[PDB]
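A.B. asks: First, the structure itself, so that you have it in front of you.
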Amino acid sequence: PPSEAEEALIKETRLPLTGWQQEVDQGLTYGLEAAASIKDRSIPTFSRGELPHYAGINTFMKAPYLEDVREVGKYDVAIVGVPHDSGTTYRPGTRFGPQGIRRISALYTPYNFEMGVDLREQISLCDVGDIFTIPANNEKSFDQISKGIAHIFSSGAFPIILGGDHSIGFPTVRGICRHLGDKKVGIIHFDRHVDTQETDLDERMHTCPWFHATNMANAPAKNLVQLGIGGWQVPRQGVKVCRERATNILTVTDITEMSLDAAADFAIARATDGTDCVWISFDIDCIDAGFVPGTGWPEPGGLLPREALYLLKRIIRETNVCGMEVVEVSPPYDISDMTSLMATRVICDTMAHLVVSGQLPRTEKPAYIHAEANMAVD
Amino acid sequence: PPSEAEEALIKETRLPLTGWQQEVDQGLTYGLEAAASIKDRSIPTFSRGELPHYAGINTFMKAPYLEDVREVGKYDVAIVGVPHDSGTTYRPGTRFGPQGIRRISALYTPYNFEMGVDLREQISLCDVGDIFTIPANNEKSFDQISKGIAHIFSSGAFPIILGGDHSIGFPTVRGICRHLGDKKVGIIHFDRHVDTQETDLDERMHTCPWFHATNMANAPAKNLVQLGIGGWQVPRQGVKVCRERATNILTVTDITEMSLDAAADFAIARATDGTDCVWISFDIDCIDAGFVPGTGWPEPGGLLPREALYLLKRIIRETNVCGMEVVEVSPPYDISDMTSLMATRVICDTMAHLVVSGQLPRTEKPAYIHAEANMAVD
Amino acid sequence: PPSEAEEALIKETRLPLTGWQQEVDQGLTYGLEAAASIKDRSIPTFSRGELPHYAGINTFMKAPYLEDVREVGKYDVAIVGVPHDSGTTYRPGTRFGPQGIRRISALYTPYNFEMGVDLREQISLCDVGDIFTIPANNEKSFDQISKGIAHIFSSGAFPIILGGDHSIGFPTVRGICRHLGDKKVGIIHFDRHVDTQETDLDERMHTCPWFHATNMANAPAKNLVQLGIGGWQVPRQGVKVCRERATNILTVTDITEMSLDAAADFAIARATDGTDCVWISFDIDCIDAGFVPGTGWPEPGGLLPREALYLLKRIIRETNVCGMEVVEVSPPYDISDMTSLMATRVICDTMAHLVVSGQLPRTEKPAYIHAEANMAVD
Amino acid sequence: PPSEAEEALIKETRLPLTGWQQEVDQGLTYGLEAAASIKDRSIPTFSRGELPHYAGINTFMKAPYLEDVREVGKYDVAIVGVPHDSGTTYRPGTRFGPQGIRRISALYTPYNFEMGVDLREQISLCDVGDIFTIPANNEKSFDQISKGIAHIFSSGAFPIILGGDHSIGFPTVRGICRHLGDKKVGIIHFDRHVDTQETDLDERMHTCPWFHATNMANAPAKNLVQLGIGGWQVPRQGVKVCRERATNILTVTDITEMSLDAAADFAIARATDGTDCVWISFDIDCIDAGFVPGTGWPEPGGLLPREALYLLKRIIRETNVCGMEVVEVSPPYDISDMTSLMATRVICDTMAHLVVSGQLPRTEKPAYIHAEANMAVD
Amino acid sequence: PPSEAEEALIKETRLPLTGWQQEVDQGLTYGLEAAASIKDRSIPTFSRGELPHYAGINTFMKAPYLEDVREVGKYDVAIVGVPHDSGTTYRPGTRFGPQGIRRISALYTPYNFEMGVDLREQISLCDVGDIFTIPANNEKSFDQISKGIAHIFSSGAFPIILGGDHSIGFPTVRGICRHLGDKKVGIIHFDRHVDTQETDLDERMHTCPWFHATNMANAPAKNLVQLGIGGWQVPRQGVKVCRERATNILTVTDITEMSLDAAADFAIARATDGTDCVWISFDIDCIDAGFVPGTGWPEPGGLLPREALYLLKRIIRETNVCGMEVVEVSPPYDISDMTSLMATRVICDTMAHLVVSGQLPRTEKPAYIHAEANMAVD
Ligand SMILES: [Ca+2]
Ligand SMILES: [Ca+2]
Ligand SMILES: [Ca+2]
Ligand SMILES: [Ca+2]
Ligand SMILES: [Ca+2]
Ligand SMILES: [Ca+2]
Ligand SMILES: [Ca+2]
Ligand SMILES: [Ca+2]
Ligand SMILES: [Ca+2]
Ligand SMILES: [Ca+2]
């Protein structure tokens, strides 16, 4: 058989360069041709585009900033920041998650070697900026989040949420469910922590999103899949809810003992049994603490990066994904954006798996998207 | 007499709110009205504008990003980043100066209390992004810098350069001089270091800009004013040039002994005697090292922040300023953007002094701006 | 005249050692005598007390932890943490302010050289731990804060609040006013920022405490003194309130130009004219940013440490102080607890000035303390 | 069979102590005997040698500094720093790579437990300091690097290069090839990134070394082995060159799927097929980002430390190695020299594998070293 | 009158370049001529000497490392590290003080602008490395320190000690006194802390050096001058000793109120009245904590850098100085070597004041140096 590297070289030949040339051409018009001493005449005077990586205004992957969010339906993918840390029960700082992710994403090119995907050539991506979150009122912030996510989801753009603490899992899923009609969504949750209790410190904090999301008819708790649960921070109150609502859990040791392929098989089967789409909710703290210091609830003995990324390869390519959030990156506790980088990799890999599996670009709005918002979903 | 505080309260009443309302209105159109639970209906769903400060895409002071640089002449002020550290002789990292300055500038409002200036109401400001610098070839990077700065300067927009190491003082001033005709520019240089030697490590590095700038006829060395020189890093080769070319120097002890007012009088008189405009070149390392850890050549015993800022009040308001650069901020060596914040304060104070003194907005292009570039200035 | 140092040596002779011996004796009983090889038989086996400074459980200044808060009236001073950052409009992290202050306070002894004060000998101090704050609901957190501060204040113990963001200035002052009857309190506010607007991001955040506090009859806005206001972060909305309510403001330049003694005279006269006590609200960001990197709204050109500490000497010793809060220390943004240390110094100096001026220990409850809570003060 | 630990105890008995005693004796002569209260009379007054580890002047592993580089041929191994970051396309800082590596190397002893190697007893090692690099002119810096590396290589000393960004792979290999005559060198490249494009930002940067090295007749692209390629930073321009020149690539997943032994077999076979020696070029970023934060292009999902070190065991012991470089350590982005430590381990393990396999010390100059420099190799 | 800057330009003309040329010439011999593309033929291939500043082996100011300490009497100044933190009562880490000072000293040139001093031209300086300190036994470490300092002092070289915690003040002064015969030394001590108690934590720690030093007949307590004492960390036990032994103390407020000139007059008069030489003992924590975060006992409200440096100008130039130590730099708590830089500035300024005042180079051994060690001084 050919190696992955040998296939990668062949796949690269199949990718076009029209998106690259478009950016070069616009850069030369809007940034001027370079000074006379520059030999490569694709270089402008003012950086306009990907290069140099260390320069420029940092939107996610230097995607266009879409100021007018009413136009978001014109894009295959919309990156949206949710700078919300009012749900944090230990360290705050994840209100800057979106900023750290955007900053470090400038290191990347739009191309993935192993998969032969070039997002600049194969999808349209925009960055719509951030939800106007409300630090002093978690519930008001939830209402802002749901309205913005509902707007993006109903437009047909695929939403990728930069968190923000995990409490946002309730208002993001609520925003989706406002436009699901009677369709059902399975939640695939990567986390050490079950996040299923009712209240924490008198409010609906990051330990509580799935209690409230699975109270909605569109999100069955029996289709909630929780990958990586364990350690010393899993609240007993949440465990009780998982047991009584019959959620689907694998610990880290379950995953490594059964094999990653069997663990992914479990997640796919359980999340899709009686649902129409799947929501991916990736808590960066599911990765062993040694790789993600910039997070509020680090825990040793988590998933290693290649394990988490392989699980994503299986799950994203084999389910109908309606959106994703990557939560709990907390830049004030990070070192050289290590944790933001891990989150960026999850986001970019996910987009590439959606391309490989033919889910993006979409040729039509998915059947599960309903234009009228059901404001009584919760 | 009335206190500064009493005058500030009166001055604030004289400022309009049309620029504020314009941003609110655009934010509501482009970011949607807020969710129903939000009481303040100036708040949108998506952050679009100043608020929240911790959110959004970080251009300088959240000014509009001007993608099409050919339109820069429509703005009173253009912020331009010069992410260039090929001139550094000790620590690199100031290629990220523009990024750190943009990031921390989100903390500011457009309004200065003591001066009664609101930049959102009184000027138009844009951020044109960054010059496409050339890390492996200082001279090519210089050529890019001069072309971009010449473009901005000739448009009539007032250029504010975010450095970048001090080597850029040559290509920025060269860019200006390309459009000065036979007019002369006095350079007011805040620094512990004279920056006047011919080469360093075989090239034109940050210790060399003024040797090469004052070789140009438009920039007389006799009008170069160097405020703060001293310590253990001033190269003897540069001192020799200062002596032979008769530059105007005050040490930190000279400044504090003679009084800040007398020091400013000296700078104004010497920089304007036989010149038509003044270029401000502010090396962040002129501030005592305890306030600016994120820099390549820190030195104890520098200016204290209030001293540097008072000197700027006198100098900016009493000279005809053609542009400014703030150089040597090196975020990798900083703590919580302390050094970027000091540079942001210098930049914003300067804009406010230009407003107070009636230099901005301009009612016409200044007499010293010539449309045709003299590419043989150097 | 004798120098301050000469007076300090004489003052030290006047201090007893009974409090020291009491701690040594308890340490030997509860921590055992030392191993046989230890020569100094005041040393125990287990650290119990001040020594070693790097060891032990970190309450503030290693004061006794008062588990049963119903007993707080037995102490001259009660340290209370308010780990609240739901009012932050830029960086969070000041929910850990109390932790950083407690940690670094282990460096101190109970004795101040220049003042000849030994708090271990001259007052009883306890640490009551922290208010149970509510990160997801600023208003609920306010209600907790007011109840706890009211409890401490009404007991007769002098309350020192470790913040926490400045939004807590409303619930702390509200807690005091619940027990002031019809007596009036003047607020002496050290800050670059006026903190007087009505709402921010739809809530009562750290820019808003004094709008809401001076709406209470017991806290006249005409007695609010604001020392250090200036820079680029002072919201215009707050300036409008200061003007319309006639608060008393001095900028940093006002203070340094008029002399610290004249500035203190102004603060004392204005805060005490028609009031019965004074509340001290010290925002750590009033100190120049170079000294306080661990804060959410740093600003260059602030007060230097010796200036702020001298103002405190004048103000604390010459007013009848009912309590104090030190706010906005944000350890995640600090370097080696520099900012926590500055706050610790403010707190300890204040206690020493209260001792020097004869305000502590109290011989009786002050006339302004009313036992029944007026829950309708706001 | 005996365990590795059991073999290690036996191997240690076979190592002499003459090199240790020589250092002790010189230390006592040059550093004086210890004060009278010191019992171990191998201790001097002044640290001179390995001990204490936290003390002294930090050459690599506290090896002798060879001031006169003309004498380098007297040593089995010469450590040379290349403080060069003009080839960096994102973060600079690797100009301090050599400093960080030297600093943290003081933690090590000269002895490896598992291999039973003591470099103080079995080889002569010197530190020749650093190449005088040229930050403002990448090409001039390349010329300095090639001259210095050619000098060391032609002397018969085994060169170990402390980088410095990967752009130096061209001038280091060029320096070797100047003295290879018509002999051929296979390059074994550990990296996530192919580093094979022609120019980047108009120059020959760290993404370009192997394009230019394999243009030389002595370095066949068909013998270039690239271990670990993948992620989102592999430039398409480089992939095209790899395909057209038929380089040998394994991804991380290829390596882990095929087994480390099979991956090493592949590297050995392909790099030695038609070559006379092998150059090892180890980019620290081939290790998963969680272990190497101090680097310019970190990437998740890389090699784990034990995987990289096992590959080195197989490859170094089973090829004729002519030199090695370890590149891209960037101390400004590191935490407690973690990344410098990983690079130190690679360097020291490599020396030990050369000893175990009988490649060092050399009994004669290798047949492939030619005394006359071919300055036209490129 | 001429400004300091005008005098500096004239003074620079009076300095030779023979020391510079000597280093250039040796660098070209030992580091080879540069590659052909380098235009400045003073540049070698291998860095050998001052340049580049970011390169090379870091001895203090890149001075020659004197391996054979028996030759130290051939040098005007000997830098000696004392990597000792067994006397620390709060934070350790100052065992790395010498390393941080050496590292950051590479930023400096040998020339001071304001004073017109070039140490490369006017003195011979060596770095003798570090004392072999004994972390587990403070008293054994003291014995090593005294033997090494006695050796350097008796040779006629001027000793500059890089600490290390202040406990070393006893063994360093003891080393000097072993060679003072019956001559007397006045100690000028810059510190917030008196450092005069008998024991701390059962041993002679950094709070105790002057108790034990002034027990020696050669060091009269009545000539001990303590500049900057104050704050909350001054132990009462030490204050008692200061009072009973009649030491000479000025607080920070004493110094600023009386004027720096009067404070220096006091220090000079009191330290020299009945003594033959003066020992300078500079605790970095005498500087306000905002400038020196890397220290074990930081304190707000200290000296500002320019104040401390001016005091040194007066004191060093007007006393007969026999040696100096700069203590308590703790790199693990520093930010970007800020604190090491302040200590480097103190050291270099001191050398320059010794040159300006004609104390170095010495034309003969000072009358107070006795060749035979009096081992019974203590
Ligand atoms: Ca979670
Ligand atoms: Ca979690
Ligand atoms: Ca400069
Ligand atoms: Ca400078
Ligand atoms: Ca405040
Ligand atoms: Ca404030
Ligand atoms: Ca590489
Ligand atoms: Ca790489
Ligand atoms: Ca001391
Ligand atoms: Ca001290």
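The numbers used for chain D are those of Swiss-Prot, and the residues that appear cover 9-386, in sequence.
Cβ coordinates are placed from backbone N, Cα and C, and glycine is handled just like the others.
The following feature annotations were taken from Swiss-Prot:
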{"type": "BINDING", "residues": "D:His174, D:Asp199, D:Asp203, D:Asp291", "note": "Ni(2+) 1 binding site"}
{"type": "BINDING", "residues": "D:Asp199, D:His201, D:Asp291, D:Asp293", "note": "Ni(2+) 2 binding site"}
{"type": "MUTAGEN", "residues": "D:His61 to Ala", "note": "Strongly reduces the specific activity and the KM for guanidine"}
{"type": "MUTAGEN", "residues": "D:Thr97 to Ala", "note": "Loss of activity"}
{"type": "MUTAGEN", "residues": "D:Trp305 to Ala", "note": "Loss of activity"}
A.B. asks: Taking only the recorded positions D:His61, D:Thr97, D:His201, D:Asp203, which have a CB closer than 6 angstroms to any atom that belongs to ligand 8?
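C.D. replies: Only D:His201 qualify.
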A.B. asks: Could you state the whole-number distance in Å separating the C-alpha atoms of D:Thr97 (mutagenesis position) and D:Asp291 (Ni(2+) 1 binding site)?
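C.D. replies: Rounded to the nearest whole number, the Cα-Cα distance is 15 Å.
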A.B. asks: Restricting to the same chain and to sequence separations of six or more, state which residues have a Cβ under 8 Å from that of D:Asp199 (Ni(2+) 1 binding site).
C.D. replies: D:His174, D:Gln234, D:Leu235, D:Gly236, D:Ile237, D:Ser289, D:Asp291, D:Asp293, D:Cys294
A.B. asks: Roughly how many Å lie between the Cα atoms of D:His61 (mutagenesis position) and D:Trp305 (mutagenesis position), rounded to a whole value?
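C.D. replies: D:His61 (mutagenesis position) to D:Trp305 (mutagenesis position), Cα-Cα distance: 31 Å.
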A.B. asks: Show which residues of the chain containing D:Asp203 (Ni(2+) 1 binding site), separated from it by at least 6 in sequence, have their CB under 8 Å from its CB.
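C.D. replies: Correct list: D:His174, D:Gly177, D:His197, D:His214, D:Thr215, D:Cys216, D:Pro217, D:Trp218, D:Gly246, D:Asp291.
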A.B. asks: Out of D:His61, D:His174, D:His201, which has the highest number of nearby Cβ atoms, where nearby means within 10 Å of its Cβ, if these are the recorded positions?
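C.D. replies: Going through D:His61, D:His174, D:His201 one by one, the largest Cβ count within 10 Å is at D:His174.
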A.B. asks: Chain A proximity: which recorded positions among D:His61, D:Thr97, D:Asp291, D:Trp305 have CB distances under 8 Å? Answer 'none' if there are none.
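C.D. replies: Checking chain A against the recorded positions, the residues within range (Cβ-Cβ under 8 Å) are D:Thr97, D:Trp305.
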A.B. asks: Take the C-alpha atoms of D:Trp305 (mutagenesis position) and D:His201 (Ni(2+) 2 binding site) and report the distance between them in angstrom, rounded.
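C.D. replies: Taking the Cα atoms only, D:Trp305 (mutagenesis position) lies 9 Å from D:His201 (Ni(2+) 2 binding site).
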A.B. asks: What are the other residues, in sequence order, whose C-beta lies within 8 angstroms of the center of the C-beta atoms of D:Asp199, D:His201, D:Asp291, D:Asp293 at the Ni(2+) 2 site?
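C.D. replies: Once D:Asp199, D:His201, D:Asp291, D:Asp293 are set aside, the remaining close residues are D:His174, D:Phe198, D:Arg200, D:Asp203, D:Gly236, D:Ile292, D:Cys294, D:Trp305, D:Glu336.
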A.B. asks: Return the recorded positions from the list D:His61, D:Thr97, D:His174, D:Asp199, D:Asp293 for which some CB of chain B is under 8 Å from the residue's own CB; sequence order; 'none' if the set is empty.
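C.D. replies: Among the recorded positions D:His61, D:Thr97, D:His174, D:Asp199, D:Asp293, the ones whose Cβ sits under 8 Å from a Cβ of chain B are D:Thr97.
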A.B. asks: Check the recorded positions D:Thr97, D:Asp291, D:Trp305 for any whose Cβ is under 6 angstroms from an atom of ligand 7, and report them in sequence order.
C.D. replies: D:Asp291
A.B. asks: How many other Cβ atoms sit within 10 Å of the Cβ of D:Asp291 (Ni(2+) 1 binding site)?
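C.D. replies: So the Cβ neighbour count for D:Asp291 (Ni(2+) 1 binding site) comes to 27.
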A.B. asks: Which of the three DSSP states, helix, strand or coil, fits D:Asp291 (Ni(2+) 1 binding site)?
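C.D. replies: Note: D:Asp291 (Ni(2+) 1 binding site) is in a strand by DSSP.
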A.B. asks: DSSP secondary structure for D:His174 (Ni(2+) 1 binding site), reduced to helix/strand/coil, please.
C.D. replies: helix
A.B. asks: An 8 Å radius from the center of the D:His174, D:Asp199, D:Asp203, D:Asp291 Cβ atoms defines the neighbourhood of the Ni(2+) 1 site; name the other residues of that chain inside it, in order.
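C.D. replies: Filtered neighbour residues, in order: D:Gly177, D:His197, D:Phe198, D:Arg200, D:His201, D:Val202, D:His214, D:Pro217, D:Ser289, D:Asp293, D:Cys294, D:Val335, D:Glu336.
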A.B. asks: With every protein chain in view, how many other Cβ atoms are within 10 Å of the Cβ of D:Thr97 (mutagenesis position)?
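C.D. replies: 25, counting other Cβ atoms within 10 Å of D:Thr97 (mutagenesis position).
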